[PDB]
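*Asks:* One structure, pasted below without further comment.
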Protein chains: 4
Amino acid sequence: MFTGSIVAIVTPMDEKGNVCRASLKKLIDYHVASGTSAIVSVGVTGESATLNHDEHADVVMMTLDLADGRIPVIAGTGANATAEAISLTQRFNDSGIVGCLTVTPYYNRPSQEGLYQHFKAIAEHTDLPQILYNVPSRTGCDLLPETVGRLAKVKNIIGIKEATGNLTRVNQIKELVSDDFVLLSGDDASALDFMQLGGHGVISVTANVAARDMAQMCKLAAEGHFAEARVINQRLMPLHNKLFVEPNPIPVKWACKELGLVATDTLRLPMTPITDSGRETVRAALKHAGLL
Amino acid sequence: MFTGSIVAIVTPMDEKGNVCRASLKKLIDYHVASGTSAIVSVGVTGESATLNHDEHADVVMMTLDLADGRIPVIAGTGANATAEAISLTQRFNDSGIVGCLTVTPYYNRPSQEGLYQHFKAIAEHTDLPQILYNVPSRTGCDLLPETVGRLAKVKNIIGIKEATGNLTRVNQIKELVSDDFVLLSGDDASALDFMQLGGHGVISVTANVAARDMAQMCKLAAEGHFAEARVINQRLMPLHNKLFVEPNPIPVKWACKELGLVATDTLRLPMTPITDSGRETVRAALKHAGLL
Amino acid sequence: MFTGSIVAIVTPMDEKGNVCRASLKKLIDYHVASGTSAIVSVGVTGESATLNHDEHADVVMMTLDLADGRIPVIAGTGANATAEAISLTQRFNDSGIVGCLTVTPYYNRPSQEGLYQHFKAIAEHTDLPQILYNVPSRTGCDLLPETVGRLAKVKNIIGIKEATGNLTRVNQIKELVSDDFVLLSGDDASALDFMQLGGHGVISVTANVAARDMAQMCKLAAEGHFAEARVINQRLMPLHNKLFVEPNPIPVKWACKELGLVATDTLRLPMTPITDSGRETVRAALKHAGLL
Amino acid sequence: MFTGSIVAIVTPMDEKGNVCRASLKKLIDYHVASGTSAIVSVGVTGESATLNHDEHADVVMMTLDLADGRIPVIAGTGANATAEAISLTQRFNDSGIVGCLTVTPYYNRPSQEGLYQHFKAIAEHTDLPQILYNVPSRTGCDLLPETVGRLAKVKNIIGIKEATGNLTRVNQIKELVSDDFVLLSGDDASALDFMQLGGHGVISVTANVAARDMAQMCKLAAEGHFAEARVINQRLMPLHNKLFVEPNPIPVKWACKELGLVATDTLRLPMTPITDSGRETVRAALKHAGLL
């Protein structure tokens, strides 16, 4: 549902840069077998930026069909114009996705009030559960805990993917929201810490290639066995870091290809092919995780 | 024209958020009479983020029509997907615009090599002059001088709107590019400094309401009379700062309304109306400038 | 010892700016009665910067005598020259203090290697236990976890006061050091979080005026009762923040005076008297904590 | 003299870390012959941090004696306790120095009002000209233009060494102070830009090894011939950056040794010897400058 290890899944592509169904099916079977709790379809790791809204919807629906009721699917629905966010959200109403992951508007730098009105209008135009998403280093905008508290009073807004890497936010948000409001890390390197402070899981890039370890780590964390969870985190830490050695998802798509999970590591510009030095860096991190 | 005071013009709207032709005409007439060098149509101050490409194109064509050859027009054509930037550029090919202002991809955070490939591809598939546009605080990425140097070798990449507010970039870029490559500030508060270091002009928000002063200040700067340009800049400095007291273009659309230059100050979400405190702060800035 | 709520005690002064013994004794009796685990004497909150080494030693020794074996006393021994740090440390050898709190050199910005050699030489010139102290916003220098791991192999170096406010450091340091190496927060607002991640206590400014609450919070935290600890933290949070509304220790000395714990709130330049607006801000925070 | 190229001179040392008179003499003779405007004795590049006040004073008196009236000498007199700065200043009253360079208190992080009171008190109790010195990355605090404006009204506060590398400060300060208040860069890499914006000179680390070039570059800058000054600056730019590849003055003392200007490159802890990689990087920078 909205708990444990949730993969921010890549959108695997053929050499032409279009979705490759056989590779997507291989990934979804892998996440079912691995114990991944849910899939976020067409977030930033899934190249939401370079897919148009039609292509993006086609991938979400294909992901849903291929999941075949075995694993819940959350759609990325973020947009920097409120009307476009509503419109994109409506494509998925009565579709079968369990919720939406919707980012703070990027580039136009709204105020906290602008953020409130933006997410509130979106929530009012759907019955789908809404997971807020804050990532200031991408967006230029920072959804502060106080505004998260405000928005959590909307029945429809049920959690946050917090990707600042600033762990003080866990308890700042938690004291302001109800006990069933869900706190998800959006930063793999600090995600176990995030959970140790009272977070309920992680929307993860690492999970794309280390799904079993990630699911086991988040289960141990939820059961309070933090020391046993750290043994896994330490195994996974070079990956947590090196999967951003070049802009995400360039590294994780290369790693997927190296593990035979996808046929090609093709991306859409302005993402470019991984460098040679990047390959060797990601290879060593996979080696340290015990996957190669 | 790509020197002097260039206005990043607002897209004036009626109460429903649709472009208001009569207000736009008045603004354009104002810029013709006030000596503004050119108009940037549908950049961030023109709410590029919340217009769809159809409306974006309509506003540019309307600006061209209303300008009626009296003032050059540069279209904002930025996008975070390379194919989308190319497509948008194609809509304006034989439109009458003199050039394009194209931002670094926002949100997806490409590498320097990705930026190179992004802008090279856009440049290839048009004859129109291209002005690069760097604004890290909005985009999450930073086009460094080295990469600006590589891109300046492309014949129709002719300049940069540099909006870091980091003044060391003027001469780091200048030494790496040829003498006819144009360096334009995108940060009103540091713009006079920017020109004094070697910059050729400014793509300005302040120019929306202080067009005559901005034009004279930029001319004095180009003539080397920096002391007499600073006197004007000192009067304009509260405006340079307080036009961003709330997210741009909220303050400047309000200012345009207060001066009678536009019928309403309506914006599209996620921009929201100016607060009372911002009303007061902007009004005092306009009075310091001698505009009220 | 090196655990629980450790107060970074103010150096109370008469109006002439010299240590006031009656006020210091009142504070030490208060910390004994309150359950404070230890006193840090003449750290930054105790105005180490504006006391010369003689005056600073006189205060440490006076604090020790007045403590009278009832509560352990750690001496501040930091200096930005290694030879001065050794010399200051040696004044306290065979004195009765239980350990030293020694800051990364400020102003001269040493390398990580410089930090290693600096603290290693200090440790080799004493039998006293050494607590490393990292506060980049004051010093201009950041002791990274890797170097902390290196230094922890010195028998004599036994813990760190980590005052970054960056909680990722707790587990980065912990995986690199032995299980008896002590992790202390140096940032009151994030200190409970710090403890929840595996920290062993806090060297606290808040403890100066809320010693009982602080001791109870750290005991609850050490016993894993984090939710009961947060009720206290929330009570104490305006203090955690507002005790730095003006430069520390200007606010906490005013608060001490207001609570009748010290006779005067006098400080040495360049610290200046609290502003009127600062008084009312600190008063409200004391009120919220239930102390006024 | 308080314009032009002013060298923040190294304090050359023998293998035991004591001032080496013969190396110092050679440096001073070099600066007299090379057209350096003045010598800052015992600033941070002169290891003020690791000399005690006795040695600090000795080095200044030795510099004065060796200079023998041929070059003006400014003593570093900065301290983080106001009474200590006053005392240090008193040691130099009728010494022959032309002025003092006094840093914002480091570590204790005073307010703007504290900085005002700090520097006003120092100024009151001497007749010597005072140059304020702002370097936030070392000190943890930032003397803002507003406060520089208040302090410039004090008759013997005559200028500022501005080492933010933030070039907007040149004209923010200039408009708030009188025309004979001197604005000096403390950041070699942005110094030419600083002078082009209105600055009068630089207190420079690079000048230790490229004194002739620095003197000519600063003169060309003062004459308004910025293009011909930039050619020199372009040759010096790798030195401007790589003299801080490791903490200053480690690289520059090594460079001085490599050129034969000083007998050894010894420093005092917590500064440590240059690494092999830094040896290589600085040597290539010296060759780019045409010095080897």
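When the header is checked for method, it gives X-ray crystallography, 2.3 Å.
Note that Cβ sites are derived from N, Cα and C of the backbone, with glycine treated the same way.
As annotated by Swiss-Prot, pyruvate binding site applies to C:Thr45, C:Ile203. According to Swiss-Prot, the mutagenesis experiment C:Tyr107 to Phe carries this note: Reduced kcat by 90%. A mutagenesis experiment is reported in Swiss-Prot for this position, C:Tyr107 to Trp, and the note states: Reduced activity by 95%. Reduced affinity for both substrates. Exists as a mixture of monomer, dimer and tetramer in solution. Has significantly lower thermal stability than the wild-type enzyme. One entry in Swiss-Prot concerns the mutagenesis experiment C:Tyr133 to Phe. Its note says: Reduced kcat by 99.7%. Reduced affinity for both substrates. According to Swiss-Prot, the feature active site, proton donor/acceptor maps to C:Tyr133. The annotation that Swiss-Prot gives for the mutagenesis experiment C:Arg138 to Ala or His reads: Strongly increased KM for L-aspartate 4-semialdehyde. No effect on KM for pyruvate. Reduced activity by 99.7%. According to Swiss-Prot, the mutagenesis experiment C:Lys161 to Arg carries the following note: 0.35% of wild-type activity. 3-fold decrease in affinity for pyruvate, but nearly no change in that for (S)-ASA. For C:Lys161 to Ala, Swiss-Prot lists a mutagenesis experiment annotated as follows: 0.1% of wild-type activity. 3-fold decrease in affinity for pyruvate, and 2-fold decrease in that for (S)-ASA. Annotation comment: Swiss-Prot describes C:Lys161 as active site, schiff-base intermediate with substrate. Swiss-Prot gives this note for the published mutagenesis C:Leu197 to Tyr or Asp: 1.4 to 2.5% of wild-type activity. Decrease in affinity for pyruvate, but nearly no change in that for (S)-ASA. Exists as a dimer in solution.
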*Asks:* Should any of the recorded positions C:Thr45, C:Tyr107, C:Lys161, C:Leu197 have a Cα within 10 Å of the Cα of C:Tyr133 (mutagenesis position), which are they?
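*Replies:* Within 10 Å of C:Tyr133 (mutagenesis position): C:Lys161.
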*Asks:* Give me the non-local Cβ neighbours of C:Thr45 (pyruvate binding site): same chain, 6+ apart in sequence, Cβ-Cβ under 8 Å, ordered along the sequence.
*Replies:* C:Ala8, C:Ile9, C:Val10, C:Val205, C:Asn208, C:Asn248, C:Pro249, C:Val252
*Asks:* For C:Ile203 (pyruvate binding site), identify the closest of the mutagenesis positions C:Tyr107, C:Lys161, C:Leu197, judging by Cα separation.
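*Replies:* When the Cα distances are compared, C:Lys161 comes out closest.
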*Asks:* Quick check for the class: what is the C-alpha distance, in angstrom and rounded, between C:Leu197 (mutagenesis position) and C:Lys161 (mutagenesis position)?
*Replies:* 15
*Asks:* Do me a favour and check the Cα-Cα span between C:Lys161 (mutagenesis position) and C:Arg138 (mutagenesis position); whole Å is fine.
*Replies:* 14
*Asks:* What is the interatomic distance between the Cα atoms of C:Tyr107 (mutagenesis position) and C:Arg138 (mutagenesis position), given in whole Å?
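*Replies:* Taking the Cα atoms only, C:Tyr107 (mutagenesis position) lies 9 Å from C:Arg138 (mutagenesis position).
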*Asks:* For the mutagenesis positions listed here, C:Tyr107, C:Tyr133, which shows the highest count of neighbouring CB atoms within 10 A?
*Replies:* C:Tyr133
*Asks:* Can you filter C:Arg138, C:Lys161, C:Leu197 (the mutagenesis positions) down to those whose Cβ is less than 8 Å from some Cβ in chain A?
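*Replies:* So the ones by chain A are C:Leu197.
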*Asks:* Among the recorded positions C:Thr45, C:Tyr107, C:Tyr133, C:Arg138, C:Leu197, which ones place their CB within a distance below 8 Å of a chain D CB?
*Replies:* C:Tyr107, C:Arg138
*Asks:* Just counting, how many other CB atoms are there within 10 A of the CB of C:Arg138 (mutagenesis position)?
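*Replies:* The answer is 23 other Cβ atoms.
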*Asks:* For C:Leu197 (mutagenesis position), just count the other CB atoms lying within 10 A of its CB, please.
*Replies:* 22
